[PDB]
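The block underneath contains the structure these notes are about, expressed in structure tokens.
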Amino acid sequence: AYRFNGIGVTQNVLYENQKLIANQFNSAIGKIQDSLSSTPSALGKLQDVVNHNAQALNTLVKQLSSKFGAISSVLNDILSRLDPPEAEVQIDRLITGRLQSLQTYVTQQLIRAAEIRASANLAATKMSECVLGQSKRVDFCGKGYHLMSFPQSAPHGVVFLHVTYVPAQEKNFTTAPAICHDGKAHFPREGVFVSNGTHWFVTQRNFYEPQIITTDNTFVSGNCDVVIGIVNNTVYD
Amino acid sequence: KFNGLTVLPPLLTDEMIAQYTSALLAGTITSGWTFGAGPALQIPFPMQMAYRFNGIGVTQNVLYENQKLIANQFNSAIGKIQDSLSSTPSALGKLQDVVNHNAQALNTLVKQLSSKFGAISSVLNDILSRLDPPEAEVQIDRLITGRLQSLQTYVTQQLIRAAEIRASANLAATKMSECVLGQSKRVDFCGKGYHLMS
Amino acid sequence: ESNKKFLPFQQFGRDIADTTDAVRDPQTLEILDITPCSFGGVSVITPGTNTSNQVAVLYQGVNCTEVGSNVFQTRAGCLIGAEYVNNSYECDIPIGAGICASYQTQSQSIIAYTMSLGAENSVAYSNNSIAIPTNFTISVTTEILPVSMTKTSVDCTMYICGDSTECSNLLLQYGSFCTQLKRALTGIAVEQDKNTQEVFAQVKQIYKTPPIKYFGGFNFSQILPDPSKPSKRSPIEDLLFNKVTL
Amino acid sequence: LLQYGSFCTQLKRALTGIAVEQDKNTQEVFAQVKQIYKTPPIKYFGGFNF
Ligand SMILES: *[C@@H]1O[C@H](CO)[C@@H](O)[C@H](O)[C@H]1NC(C)=O
Ligand SMILES: *[C@@H]1O[C@H](CO)[C@@H](O)[C@H](O)[C@H]1NC(C)=O
Ligand SMILES: *[C@@H]1O[C@H](CO)[C@@H](O)[C@H](O)[C@H]1NC(C)=O
Ligand SMILES: *[C@@H]1O[C@H](CO)[C@@H](O)[C@H](O)[C@H]1NC(C)=O
Ligand SMILES: *[C@@H]1O[C@H](CO)[C@@H](O)[C@H](O)[C@H]1NC(C)=O
Ligand SMILES: *[C@@H]1O[C@H](CO)[C@@H](O)[C@H](O)[C@H]1NC(C)=O
């Protein structure tokens, strides 16, 4: 209920709908395992790391069979087949090629590590801001109005489960900016003036809950001849 | 069209990006921030702007009693933007730097093909038709090594540039999500002052 | 034929890239332009082998005149083996400037089309009408983020020279590249450890859930650890660890 | 050149990855909404000029 108050909805909305909210949360949680299992490419990001590492190691190992312009790619035979004063010419090319391969591998590893560090920093910030508190940044902890988040661990990574509030079943209404009464303008404290067709109420932000217009949910602060589009009606005391 | 170097077209055309921008503008004009968290809900524009004024910490009657002045100020500020963009010569240097860097890199890679790297000539066709097989390999090897080194340098530079471009794109996406689809309270994140809209 | 104004003493021609692009015929004084012959790359578009074996071929940046019956000309080149239709769908296989390809039953064949951005909508703006919701929905979404990668170490002498003393003595003459390589790899490994340390070690206390699992009707069995299994992992964690496999 | 090894495969892989990331950047930045909203024919918004 505190979180509902945080997103802009009163507590009685939750306290009168506890069972429905619990059932919706339970069903949404239950669907998560099926959603994860059914999708084949659900965890591609975590598989790409293993694929890249294996490919790099395999290429580095496979590079050992190149000759780079020598009689053979094996030092043991050259040592036991030639003489010292002429083996260096063959050895130098192999040395150069293997050094170049090692340098290429190291550079690629550094370039990948930078991006991995950036992703880890983003994950740490998300864990700090969406799990240990409630966020107001748009589309930072899911789509909708953020309520809470739950972490889970995965090979070489983390998984976040975001719980969000989504409005539904909207309706047409007629509205006015202010209400004129006794030559005085009236503005809503929090909410908006609404009308079903014959009577005027004041309702809250993201949930239809009409109330009788009273001096306890409005303030006067002005006159009736300045606001554009003002509608005049009685105000109860 | 160079020697083995080709440029590929982007998947999305300019018209499609313009359509996306127009859709975003229409949504944020006719619905406020509601369409960014669910179904789009209609609301008159002055009511939405009074809501934003209430968001920054000012009451609604301040706006409702000064509608014409605020509209005139907004219109003048919008009108000055085109003149400000046109007058400044280095207004769009960030976007020009990308094209300049790409063109310079491609030109250097193409120009590197005329070096000899310690051979009789830099053209394979003449060496093939001027020498014999048992002695052309000595000349060919140096050219091969030099061109391989040039290609490796170009690829490394391209990767290093792509990393920074990706970072900038991520920042742009975050800004679009937080300043356009909603109202931000972070200081100096969506302009200087108290943020209203983008 | 060349429209180039050659001075009576020049013979060849060059460009910015410094390559030949014009020449004069020794027998008949006439300037001729030289252009490279057409070349390009070939791409193969296919669905999964489990689906079908039909393929389409895209020649990149090539006019269709130079190069089964159905041939199409896109700004990305020449497409062979696919049919173009007006029907716009969500993109399946990207091709070029707003063109996508898919495997559709129409029977089954490969079609090419223009991608669709979305469904058209128009909200009814007006002077004095508003829309207010009357109900809500609770949604749960997932996000996946990598943290760390594998830590590796390399020995210079064993990789390059194995156990050859002469090779080691020859390599010793080059310099000190291996020290730099070792330093880089060690730094990478230390950063890899630090990433997980920063991401996961957020709290300084080990809190424990109460024995009774009642929280006002909310069910948390899918995310809380399962004591029955030895590794003490939630069912979702079990699924995640089973899915990702080398 | 065939005797040297397999550097060209790595070069091609790097360039392809760069291109795919280049497409993904614009896809993430611009494709935010799933509906194509249209502005009303009458361009009056309480005195604001767009
Ligand atoms: C609100 O009014 C518009 C215009 O009359 C209408 O198209 C829309 O369906 C209405 N909203 C609902 C939820 O019916
Ligand atoms: C609007 O509210 C009044 C107050 O109860 C009610 O009498 C009236 O019937 C409502 N309008 C409609 C169309 O129901
Ligand atoms: C109340 O509103 C009606 C309609 O706008 C208007 O004719 C009338 O003069 C208003 N009452 C007063 C006291 O001005
Ligand atoms: C292909 O060749 C024809 C020959 O008339 C030409 O008209 C057409 O423009 C060429 N296509 C492209 C893409 O240049
Ligand atoms: C798309 O529709 C137009 C309508 O005139 C038609 O000319 C064109 O051939 C169509 N495209 C096809 C059938 O691929
Ligand atoms: C909205 O109100 C203005 C008065 O500021 C009026 O001129 C305009 O016609 C109204 N819109 C419609 C659709 O009548």
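Chain A uses Swiss-Prot numbers throughout; the residues present, in order, are 903-1139.
Per deposition record, electron microscopy, 2.7 Å.
Every residue gets a Cβ built from N, Cα and C, even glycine.
Note: A:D950 (variant position) has no non-local neighbours, i.e. no same-chain residues 6+ apart with C-beta under 8 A of its own C-beta. Swiss-Prot documents A:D950 to N as a naturally occurring variant and attaches the note In strain: Delta/B.1.617.2, Mu/B.1.621.
In sequence order, A:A989 make up the list of same-chain residues 6 or more apart from A:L981 (variant position) whose Cβ falls under 8 Å from its Cβ. Under its natural variant annotations, Swiss-Prot gives A:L981 to F the following note: In strain: Omicron/BA.1.
The natural variant A:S982 to A is recorded by Swiss-Prot, whose note states: In strain: Alpha/B.1.1.7. With a cut-off of 8 Å between CB atoms and residues at least 6 apart in sequence, the same chain places nothing near A:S982 (variant position).
Here the residue is the original one, while Swiss-Prot reports the natural variant A:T1027 to I with the comment In strain: Gamma/P.1. A:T1027 (variant position) counts 12 other C-beta atoms within 10 Å of its own C-beta, drawing on all protein chains shown.
Proximity of A:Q1071 (variant position) to non-local residues of its own chain (separation of 6 or more, Cβ distance below 8 Å) is seen for none. Among the natural variants that Swiss-Prot reports, A:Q1071 to H is described with the note: In strain: Kappa/B.1.617.1.
A:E1092 to K appears in Swiss-Prot as a natural variant; the accompanying note says: In strain: Theta/P.3. A sphere of 10 angstroms centred on the C-beta of A:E1092 (variant position) encloses 11 other C-beta atoms.
Under its natural variant entries, Swiss-Prot includes A:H1101 to Y with the note: In strain: Theta/P.3. Sequence-distant contacts of A:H1101 (variant position), defined as residues of its own chain at least six apart whose C-beta falls under 8 angstroms from its C-beta, are absent.
In the three-state DSSP scheme, A:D1118 (variant position) falls into the coil class. Among the natural variants in Swiss-Prot, A:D1118 to H has the note: In strain: Alpha/B.1.1.7. The residue drawn here is the original one.
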Could you state the whole-number distance in Å separating the C-alpha atoms of A:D1118 (variant position) and A:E1092 (variant position)?
11
Three-class DSSP secondary structure - A:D950 (variant position):
helix
Helix, strand or coil at A:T1027 (variant position), per DSSP?
helix
Applying an 8 Å Cβ threshold (strictly under) against chain C, tell me which of the variant positions A:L981, A:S982, A:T1027, A:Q1071, A:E1092, A:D1118 fall inside, in sequence order.
A:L981, A:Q1071
Taking only the Cα atoms, work out how far A:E1092 (variant position) lies from A:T1027 (variant position), in Å, as a whole number.
33
Cβ packing number for A:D1118 (variant position), 10 Å threshold:
10
Under DSSP, is A:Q1071 (variant position) helix, strand or coil?
strand
